[PDB]
Amino acid sequence: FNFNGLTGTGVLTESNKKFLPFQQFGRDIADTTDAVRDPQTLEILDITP
Amino acid sequence: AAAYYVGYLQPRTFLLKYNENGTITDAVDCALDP
Ligand SMILES: *[C@@H]1O[C@H](CO)[C@@H](O)[C@H](O)[C@H]1NC(C)=O
């Protein structure tokens, strides 16, 4: 995938998190990206290895 | 009629806590007490 320039690999799944308007990415305790907002549908996805 | 307050900020270390929704609901000021 390539979400607004951010590349990686994983499995995309629908999420139940509610991002605030000024947020685009979400990180975990390990400092890794686990959530993202689709720049077109404006829905939130979960990233899993 | 009305009132306002004024305080300055300094460079310090803080420990925040995010709840299940991502909202900050607590904090700790390192080096404010022993
Ligand atoms: C925060 O998330 C919980 C479940 O994880 C939910 O029950 C609660 O309504 C959420 N808070 C708000 C303000 O929506």
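Just so it is clear, chain A uses Swiss-Prot numbers, and the residues here are 541-589, in order.
In case you wondered, yes, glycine gets a Cβ from its N, Cα and C as well.
In Swiss-Prot, a published natural variant is listed as A:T547 to K, annotated In strain: Omicron/BA.1. DSSP assigns A:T547 (variant position) to a strand in the three-state reduction. Residue environment of A:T547 (variant position) contains 7 other Cβ atoms, counted within 10 Å of its Cβ in all protein chains.
The annotation that Swiss-Prot gives for the naturally occurring variant A:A570 to D reads: In strain: Alpha/B.1.1.7. The DSSP secondary structure for A:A570 (variant position) is coil. Proximity of A:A570 (variant position) to non-local residues of its own chain (separation of 6 or more, Cβ distance below 8 Å) is seen for none.
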